[PDB]
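Below is one structure, written out as structure tokens, with a few remarks after it.
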Amino acid sequence: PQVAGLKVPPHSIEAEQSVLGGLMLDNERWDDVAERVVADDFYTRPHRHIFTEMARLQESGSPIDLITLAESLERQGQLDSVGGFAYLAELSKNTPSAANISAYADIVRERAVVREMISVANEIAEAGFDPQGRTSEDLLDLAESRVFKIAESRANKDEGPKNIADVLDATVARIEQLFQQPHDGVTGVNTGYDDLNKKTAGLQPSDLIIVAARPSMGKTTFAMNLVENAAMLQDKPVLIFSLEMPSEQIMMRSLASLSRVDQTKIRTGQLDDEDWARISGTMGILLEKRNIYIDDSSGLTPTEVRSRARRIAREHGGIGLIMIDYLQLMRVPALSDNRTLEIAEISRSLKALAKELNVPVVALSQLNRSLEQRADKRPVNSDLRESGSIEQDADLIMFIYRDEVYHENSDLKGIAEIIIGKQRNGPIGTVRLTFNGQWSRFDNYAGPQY
Amino acid sequence: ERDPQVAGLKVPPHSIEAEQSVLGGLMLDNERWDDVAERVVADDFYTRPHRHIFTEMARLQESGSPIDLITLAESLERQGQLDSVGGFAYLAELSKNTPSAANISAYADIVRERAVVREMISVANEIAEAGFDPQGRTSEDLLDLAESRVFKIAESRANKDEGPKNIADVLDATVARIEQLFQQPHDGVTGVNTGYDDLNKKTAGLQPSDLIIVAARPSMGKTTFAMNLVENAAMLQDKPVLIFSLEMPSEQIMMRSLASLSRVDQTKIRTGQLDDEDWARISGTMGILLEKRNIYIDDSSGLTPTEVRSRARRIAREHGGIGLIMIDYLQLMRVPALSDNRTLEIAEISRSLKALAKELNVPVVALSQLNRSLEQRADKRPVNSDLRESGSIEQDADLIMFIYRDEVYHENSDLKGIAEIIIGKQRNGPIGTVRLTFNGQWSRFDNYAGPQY
Amino acid sequence: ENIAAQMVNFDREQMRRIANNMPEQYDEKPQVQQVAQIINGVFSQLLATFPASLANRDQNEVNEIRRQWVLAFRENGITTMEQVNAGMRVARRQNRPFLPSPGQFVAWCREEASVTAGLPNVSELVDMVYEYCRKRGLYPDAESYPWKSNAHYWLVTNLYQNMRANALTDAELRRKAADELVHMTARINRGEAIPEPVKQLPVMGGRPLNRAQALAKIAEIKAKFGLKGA
Ligand SMILES: Nc1ncnc2c1ncn2[C@@H]1O[C@H](COP(=O)(O)OP(=O)(O)O)[C@@H](O)[C@H]1O
Ligand SMILES: Nc1ncnc2c1ncn2[C@@H]1O[C@H](COP(=O)(O)OP(=O)(O)O)[C@@H](O)[C@H]1O
Ligand SMILES: [Mg+2]
Ligand SMILES: [Mg+2]
């Protein structure tokens, strides 16, 4: 082993043996080792098995000395597979008691990280050599996703099955984090509306959210209000994909909503002194925060959307919310022949992006004309025609309904209904809001509730 | 050598034939350059001579010079780089052996794909090699290096879909837009002027990047109203106006435009029963048009959205922008791939028109046809649902206007000579009816000088 | 193209384009009132023929049926009252108590109009096409087939060619036969003269040559041209 150009996976058997021997000799330092290394970081099956058994014994309330460990292994018949009482005694004896197990545990650390990086590079090369029907864009997306996942908290390997111990640790961490910040019933991104928060407990991360309504019902208004509320009530960036409108009109609508100034005055530039003061205050707040990003490109493929979202998260260390308006304008060139397959691919890619970035993704959608021919025009799930996969893959589905749009003499003027058609982890129902189209805004409904 | 294929897989993926085809097509056709420019980059070429040729051609295209074989060879000869490329012999070989009558888009995509695959493989090799030889770098440094190397592949785009922009830039753009709108007092016309007072009041002109649909039953003045809007835009603005005519030839449109501008009776012109005053009016109109020279008309039939977009881009490049685009009518546009299903074809056409309008930052006015069942209803004033088979048209249209004339359906109509423009879908404002006066004798629309309720 | 070039050409020609001028005449269409009156008359006559069809039905169903009939007539182009009379005659021939479907009524009108013009109906035409497809391989050409009339020849040949070229099924063949009958009836009612095929060359013949004389001719050719190999 001259090591003068040798290509060997990074590992150190001496460090593993020292760690195992030290843990055998002194069970009290186990915690100091349990924070620095996991079972998967070990390079051999016997060492992983020994570490797993020691962890099980320690968390079951038992000593992990040589005799107890050997007895526990023998009862499960796994003592022979490890190497035997001879190998266990060699581990106990050869490694001196007077050792610093912290450095050795940090050595059984990042060597595994470098090995995982080499594994990811090998997987990327292998996928490149044998596309198996994948396009270049798909290969680039796969490589970017892998190298992005590996470089985030490095909890374990790139992706694969995980022992229930790690998942339980993650679940307890999630519970503690959600309990450390009292938001009064909001465990996700705040929507800015109390009734909607009661119904949904915020926009949960890794969930696909669909907002649907007939034309002129106010989909873009509601989505932009959600974006503004998320930006004002959070610190993570909020990304907007607007394939239907230029960014300037969206910004004018946002100014009208935030500063509560008439939109026609802003569009025509005819404002009084108080309107200018309100606009100045809104612009000052927006330029103080600086966490809203807008992309008004048209005909975006799901790969481009995912790549841009990944770039934003890479630059700013996370995303708070993603918004798309709307999904019927997206393109899948390879599936341009069949619309149903294109919509299914779009929905699956959006769900995969939501899972990958751990962000809430809200996509807007349109309904069918036949809805206007029914006795009750309030949307239902089946009104998502051509998009059954949308109904199947969506974590949350909300329909917007304004009765004044179809009925001029409607008694419910200014009142919009958000109807929850599907909620994977909660109830369903109707939430009433006040629609101020003058400012292009939705507000909490102050009227009596039954 | 002694290698059938054992050493033939160390070679990174590439395609010499696609490169040669692209270069030959560029040499023998300089009109498709942009299509090549949007799909390939100089670094996508595997051989140094091809990269150098593409770079020199890009430089010549940016300098405005032609990129034919002779000009390119002379430009390379002056810089002394002709010898390095491979010589005029190799240039002529590329020009000749590669046909001009070819589809260069497929070869450009082939060149693009191999470069991506090869760069991905090379980056994976570099990452693994760095992993095996840390040279003192920590794990975090190696992970950051790997991430940067991997994401540098999809990057390095010259200028194409700049992507997300910070709120600061968009806010600056919005402030600039507001200032520009306020600096020009047009009595509420924050866009392309239509020449009609009430229409400009309700719509604030024809806003850029909007899809405008004009719908009417046959014999309602739809084409006449569209031509009046085009003429008003051409007279009140200096930017070029492009017209697509899939139904009527350009000569008839020109004669109608002359009749409308000069207010000469169309019957006399069609019968040739003119006089000195009509000749003077026509001469004045032609003098004004020659002073402007800002109108272009294409009368090709069966135009696909790709051809329309390409021609609009070519006109914009030649004359520095467009003021308005007019299409008559959308139902005649053909999508070869979706010819089997009419609804999908209509949706594709509407989406492509909206994308073109957003890209060029120009108002696009497309003409559409309504359903005959409208004639069987108690009220014949059109609604959105009268756009049957075209739900995507209603969904994707920023402005929808229906042209109605009660005189067409009622002989004893009390509103004879009065036409209504009904705003079915106003995306950024209110909806309602605007009354105008229609002169079919002069084939023109005029402001309604009568009382308004 | 730029407008400037066309304007320059207009100035250079002037009176030449006035000689070109502009095509005249506009589009005129019938009013909806006539179609509504026709539909009302058809509905009244059918209700007279089939009183039990609308028994125990509210006005909404009657209006829906009327709308369906209007749509069917507009799609199939029912304008002349003579077609309505022919359809009523066929319906009075029919023995079904219930009201026929609008498509069936249109088919009755077209069938009666075709029969009036001295042409076989759809079933006879399809049977003739099948017989032709079975028997035409036994003749040198389509003109050698025992044709009854020129209309039969043209209809059968056109249907056979269309069926063989487009791989038509039986129902598609029947629909094409109905369309061909409608077109031929329209042509006949417009006067017109049906051409008498095209024919293809005479047969010639007259070869009274035997084996011995042929051998003598071959030997003479060999002697004259010196074909040593043969
Ligand atoms: N200046 C304005 N004043 C009042 N209401 C407006 C104004 N501009 C737009 N609206 C309202 O906005 C609604 C549609 O907004 P938008 O969200 O863009 O439609 P969509 O639901 O298609 O996204 C319309 O019903 C209209 O009433
Ligand atoms: N020379 C003319 N004199 C009088 N009326 C005319 C003349 N030319 C056209 N019109 C009228 O203009 C109307 C619209 O014509 P046109 O623009 O060709 O059809 P569309 O309504 O499809 O645009 C017709 O109803 C016709 O009555
Ligand atoms: Mg919208
Ligand atoms: Mg027309």
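Residue numbering in chain B adheres to Swiss-Prot, whereby the residues present occupy positions 16-468 in order.
Recorded method is electron microscopy, 2.7 Å.
Cβ from N, Cα, C; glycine included.
Here Swiss-Prot flags B:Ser234, B:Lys237, B:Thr238, B:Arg442 as ATP binding site. Counting Cβ atoms from all protein chains shown, B:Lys237 (ATP binding site) has 22 others lying within 10 Å of its own Cβ.
Residues or ranges marked as domain 'SF4 helicase' in Swiss-Prot (evidence: sequence analysis): B:200-467.
Taking Cβ-Cβ distances under 8 Å and a sequence gap of 6 or more within the same chain, the neighbours of B:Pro81 (mutagenesis position) are B:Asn45, B:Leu75. Recorded in Swiss-Prot as a mutagenesis result, B:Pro81 to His carries the remark: About 100-fold increased survival following 3000 Gy ionizing radiation.
The Cβ of B:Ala130 (mutagenesis position) has 22 other Cβ atoms within 10 Å, all protein chains considered. In the three-state DSSP classification, B:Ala130 (mutagenesis position) falls within a helix. According to Swiss-Prot, the experimentally introduced change B:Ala130 to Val is described as follows: In dnaB8, dnaB43, dnaB454; temperature sensitive, no DNA replication at 42 degrees Celsius in vivo, in vitro decreased helicase activity at 30, at 42 degrees Celius almost no helicase, no synthesis of primer RNA (pRNA), low ATPase activity, still binds ssDNA.
In sequence order, B:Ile268, B:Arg271, B:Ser272, B:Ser275 make up the list of same-chain residues 6 or more apart from B:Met242 (mutagenesis position) whose Cβ falls under 8 Å from its Cβ. One entry in Swiss-Prot concerns the mutagenesis experiment B:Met242 to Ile. Its note says: In dnaB70; temperature sensitive, no DNA replication at 42 degrees Celsius in vivo, in vitro 25% helicase activity at 30, further decreased helicase at 42 degrees Celius, low ATPase activity at 30 and 42 degrees Celsius, reduced synthesis of pRNA at 30, no pRNA synthesis at 42 degrees Celsius.
Around the Cβ of B:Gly299 (mutagenesis position), 12 further Cβ atoms fall within 10 Å across all displayed protein chains. Under its mutagenesis annotations, Swiss-Prot gives B:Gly299 to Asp the following note: In dnaB252; temperature sensitive, no DNA replication at 42 degrees Celsius in vivo, in vitro no change in pRNA synthesis, 5'-3' helicase activity or ATPase at either temperature.
Checking the recorded positions B:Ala130, B:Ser234, B:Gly299 against chain C with a Cβ-Cβ cut-off of under 8 Å leaves B:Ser234. When the binding-site residues B:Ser234, B:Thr238 are compared by the number of other C-beta atoms lying within 10 angstroms of their own C-beta, B:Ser234 comes out lowest.
On its own chain, B:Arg442 (ATP binding site) has B:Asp225, B:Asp413, B:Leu414 as residues at least 6 apart in sequence with a Cβ closer than 8 Å to its own Cβ. Less than 6 Å separates the Cβ from ligand 4 in the case of none of the recorded positions B:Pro81, B:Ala130, B:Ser234, B:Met242, B:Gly299, B:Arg442. Between the C-alpha atoms of B:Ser234 (ATP binding site) and B:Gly299 (mutagenesis position), the distance comes to 30 Å. Taking every pair among B:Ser234, B:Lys237, B:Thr238, B:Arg442, the residues listed as contacting ATP, the largest Cα to Cα separation comes to 28 Å.
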